[PDB]
Structures are given as C-alpha cells and as structure tokens.
Amino acid sequence: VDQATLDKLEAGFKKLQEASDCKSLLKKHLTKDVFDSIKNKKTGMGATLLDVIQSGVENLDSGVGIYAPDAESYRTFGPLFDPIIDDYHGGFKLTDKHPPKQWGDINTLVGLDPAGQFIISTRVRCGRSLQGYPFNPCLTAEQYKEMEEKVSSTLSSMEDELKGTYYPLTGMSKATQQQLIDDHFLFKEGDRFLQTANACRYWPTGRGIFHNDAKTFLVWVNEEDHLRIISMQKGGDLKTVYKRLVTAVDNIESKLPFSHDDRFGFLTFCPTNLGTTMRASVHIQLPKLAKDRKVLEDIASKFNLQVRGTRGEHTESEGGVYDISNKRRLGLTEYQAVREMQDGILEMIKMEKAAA
Ligand SMILES: Nc1ncnc2c1ncn2[C@@H]1O[C@H](COP(=O)(O)OP(=O)(O)O)[C@@H](O)[C@H]1O
Ligand SMILES: CC(=N)NCCC[C@H](N)C(=O)O
Ligand SMILES: [Mg+2]
C-alpha cells in the first residue's frame, strides 16, 4: 500500500470521527484499532481499504458506507466487514455460515392485501456475480462488454413467460430510459454512493436491461451487481411474483456460473446484499401509520423491515407511497427472507386498520 493511499485513509478516518452527526455503520465500526489493523493491507487485484471505505467517507449520509472491490476484500478487510455484516443482518457471528439456498414452500405464501386499498405493487429481486469477474471497481471497459455479451446471450434462451428482449443502455433514447426509470423498471443513472465507490466507470458501456413484454420479469446488467434478477407486478400477489423469480433464477443458474461463498452465500458488491441477495418489497400506502416517516420506520424496524422512498433508497415518499421490504438477506434462507416481508406487511396493514 503506497503512501498516497495512506494519507487519504488517515484523513478519511479523521473526517469520520469529526462528523458528529454521521450515523453510518462505517463510522460506528471503524475503530482506531480496526482501522490500524487493516489499513496497510492489499488484495491480489490491488484493492485497498480506501477502495472499501471511500464511498462512506465522501458520503457521510451513507447508512453502511463500504463495498467489496473484489471477493478477497471481504476477508482481507474482514475486521471491518465482519462487524458491519453482523450488525446490518441482525446477527451473524464470525463462526456463522449462511445456509444453503432454499426457496421454501411457495404454496405457503399469501395475497398481501385482498381489498386492494393499501398495496400498490409487489416486487422481489436477487443479485448475482459471474464467476471469473471481480466487482465493479476492478472491471475494465472490455470486461463490461464481455459480461454484457455473455448475459444477454444467455437470456436470449429464456422461454414462455420469461422470453424477452435485451435493451442496451448504449443507444437507448433518453426518453425511453427515463420512462423505464419513472415506471420503476430500470435502475437509475448516476448514484452518488456507487460513483464514489468507482462502481460506475465507463458508463453506460456494458449496462442494460432485459425484460419480457409485460415487464414482469427483468434483469439488470452491470449496475451495482453483474445481474439483478427481478420479478414485479401491480397488486399484492406475492406468491406469483416469488414463483416467477424462482423459475427465472433456477433457469439462469443452470446456464451461467455464479459466485458462491461457503460463509457468505451468494457474493455481491455491497455487504447488505450477501447471502440470499433477496429484497422483497411492496409499494404501499399507510396514511395513519405514515403520518411521520420516522414513526413508520420505527414500526417497520421491529418487523426487520426497511423503509425507502417511492423511487428507491435515498429518496422521499411521493404521494404517501413507501417502499417497504425485508432488511436482512444473510444468515436466513430465501424463504425466511420473503416471509419476513409478507409477515411484516400483513401485520402493519392490521395495525393501519386498527389505528385511530
Ligand atoms: N414493490 C415495488 N413496486 C414497484 N417498484 C419498486 C418496488 N420496490 C422497488 N421498486 C423500484 O425499484 C427501483 C430500484 O430501487 P432500489 O431502492 O435501488 O432497489 P434494488 O434493491 O432494486 O436496487 C426503484 O425505481 C424503485 O422504485
Ligand atoms: C444499493 C445498496 N447496497 N444500498 C445499501 C447501502 C447503500 C449505500 N452505500 C449506503 O451506505 O447507504
Ligand atoms: Mg439499487
């Protein structure tokens, strides 16, 4: 680790201590001891502690603040990752290992809001990394193109409900892109947390979206993760949404090799996405409970749920519509993760009906 990198780290650590109102897990868990123990370490691809913490140093409003530039980073910088992962995912010890993939009994899932007065739409996503490719900050432009080719070629073999078309971001009209983002289908462009993590280099090369005509099945290529595999539709039919995701992931898994770790389950760029990589969410209105987004968040947290704005994380609610989802992804099965959202949303709706 060169001297220029060390200077920036010491200055970054200092900045974090002085940021009296910073509430990120990075600040909370980067103790002087932790800091000194790993700041001189480097991975085989040259990822340093700076590459890990830089996004959180520059964006003090980060909730977490770190990313893994490569798989090795998760262990090379373990003393920082380990406590943060344990913290975020609601308990995960050094000796713990993520359980084997288990979708569970899909037939046990229910409709989340039969009368249709609270839930707007339901969505479940997963993420995957291609074996042989590092995470965003270590990728070259050429690698983005190689991966885009591989993934798009694989998805051309999808059939029936899952059959669809790949749309590259390169050459995509501003109008077409903007509508897809507005309609909650395409990942947004230019995220400051990802940018400062050097996750958006060479944009928009290699980036794009696959989807069926109904746009109930989508795959993001080369945004935050190599793949995000998405099932979504209007209404509260979680069972169908989850079933479609399972079918899609099972099919893609037979064709493309994805990175899996004995301890961390499926590997992802952010530690929040490890394990099941699963975020099951609803867009929901709860006017009585949501009379203060912090009261809503406090209610949600007891159900292990996270609250986001209408256009995704780091955004506000619009027209009272919130994104509410399972927070935890690692140290529980796919089934357990989706059930936490279902169970939490069902009770919150009950609470809403009862609220004065
Ligand atoms: N239940 C949902 N129904 C409709 N759109 C959703 C739902 N949950 C998330 N989205 C959309 O997904 C997109 C990505 O948002 P983010 O908060 O970045 O989620 P992810 O885990 O998908 O990266 C945003 O446009 C957000 O509106
Ligand atoms: C997309 C994603 N990984 N969100 C979780 C953390 C995001 C951001 N780096 C933060 O620390 O708030
Ligand atoms: Mg995102």
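What you see of chain A is 2-357, where the numbers are those given in Swiss-Prot.
So how was this one determined? The header says X-ray crystallography, 2.4 Å.
The backbone N, Cα and C atoms fix where each Cβ goes, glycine too.
What Swiss-Prot records for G64, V65, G66, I67, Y68, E225, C271, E314 is substrate binding site. In the three-state DSSP classification, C271 (mutagenesis position) falls within coil.
Taken from Swiss-Prot, the feature ATP binding site covers 122-126, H185, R229, 280-284, 309-314. In the three-state DSSP classification, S282 (ATP binding site) falls within a strand. Counting every protein chain shown, the Cβ of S282 (ATP binding site) has 23 other Cβ atoms within 10 Å.
As annotated by Swiss-Prot, domain 'Phosphagen kinase N-terminal' applies to 9-91. For the domain 'Phosphagen kinase N-terminal' (9-91), the DSSP-based tally of helix, strand and coil residues reads 48 helix, 0 strand, 35 coil.
According to Swiss-Prot, the domain 'Phosphagen kinase C-terminal' annotation covers 119-356, on the basis of sequence analysis.
Here Swiss-Prot describes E225 to A as a published mutagenesis experiment; the accompanying note says: Reduces catalytic activity by 99.9%. DSSP assigns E225 (mutagenesis position) to coil, not to a helix or a strand. Residues within less than 8 Å, Cβ to Cβ, of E225 (mutagenesis position) and separated from it by at least 6 positions along the same chain comprise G128, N137, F188, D192, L195, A200, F270, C271, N274.
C271 to A, D, N or S appears in Swiss-Prot as a published mutagenesis result, with the remark: Decreases affinity for phosphoarginine and ADP and reduces catalytic activity by 99%. Its own atom aside, the Cβ of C271 (mutagenesis position) has 22 Cβ atoms within 10 angstroms in the protein chains shown.
The Cβ of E314 (mutagenesis position) has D324 as same-chain neighbours under 8 Å, each 6 or more residues away in sequence. Per Swiss-Prot, mutagenesis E314 to D is noted as: Reduces catalytic activity by 98.3%.
Within 10 Å of the Cβ of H315 (mutagenesis position) there are 15 other Cβ atoms, across all protein chains. Mutagenesis annotation in Swiss-Prot: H315 to D, described as Reduces catalytic activity by 20%; when associated with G-312; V-314; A-317 and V-319; the structure shown retains the original residue.
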Exercise. When the Cβ positions of the recorded positions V65, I67, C271, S282 are compared with the atoms of ligand 2, which fall under 6 Å?
Worked result: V65, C271
For this session: Return the single residue from the binding-site residues list (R229, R309, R312) that has the minimum number of other CB atoms within 10 Å.
Result: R312
Seminar exercise, completed: Taking every pair from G64, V65, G66, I67, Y68, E225, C271, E314 (the record's substrate binders), the biggest C-alpha distance in Å rounds to 16
Exercise. Sequence gap of 6 or more, C-beta under 8 Å: which same-chain residues meet both conditions with respect to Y68 (substrate binding site)?
Worked result: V53, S56, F136, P138, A198, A200, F270, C271, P272
Problem set entry | Position of peak Cβ density within 10 Å, selected from the binding-site residues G64, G66 | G66
For this session: Compare the Cα of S122 (ATP binding site) against each of the recorded positions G64, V65, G66, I67, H315 and report the nearest.
Result: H315
